[PDB]
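The structure appears below as structure tokens.
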Amino acid sequence: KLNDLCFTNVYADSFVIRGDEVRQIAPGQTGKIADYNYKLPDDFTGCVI
Amino acid sequence: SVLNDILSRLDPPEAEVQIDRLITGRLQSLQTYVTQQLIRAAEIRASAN
């Protein structure tokens, strides 16, 4: 349903992490890198690929 | 059963599910009490009159 909806202020995040830590980069999750390098907000409304 | 106790033990992110509910349940207590008071007040008003 992405196309039908319309949005402002879109941002793009770039980085490479190992497969094991892919779960960590998500809202309300804990990882060394997630809690020490890049932490997603609780109210995030975005899609990560 | 304690807001201080529940809050210390739980983080906000997954906190909400328990924090949200206690709030819903407590709201119920107030509404029953508030509604009850009005009926009681109405009875007293008739008696007063």
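So for chain B, numbering is Swiss-Prot's, and the shown residues are 975-1023, in order.
If you check the header, you will see the structure was determined by electron microscopy, 4.3 Å.
Backbone N, Cα and C define each Cβ position, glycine as well.
There are 13 other Cβ atoms within 10 Å of the Cβ belonging to B:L981 (variant position). Annotation of the natural variant B:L981 to F in Swiss-Prot: In strain: Omicron/BA.1; the original residue is retained in the structure shown.
Within the same chain, no residue at least 6 positions away from B:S982 (variant position) has a Cβ under 8 Å from its Cβ. Annotation of the natural variant B:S982 to A in Swiss-Prot: In strain: Alpha/B.1.1.7; the original residue is retained in the structure shown.
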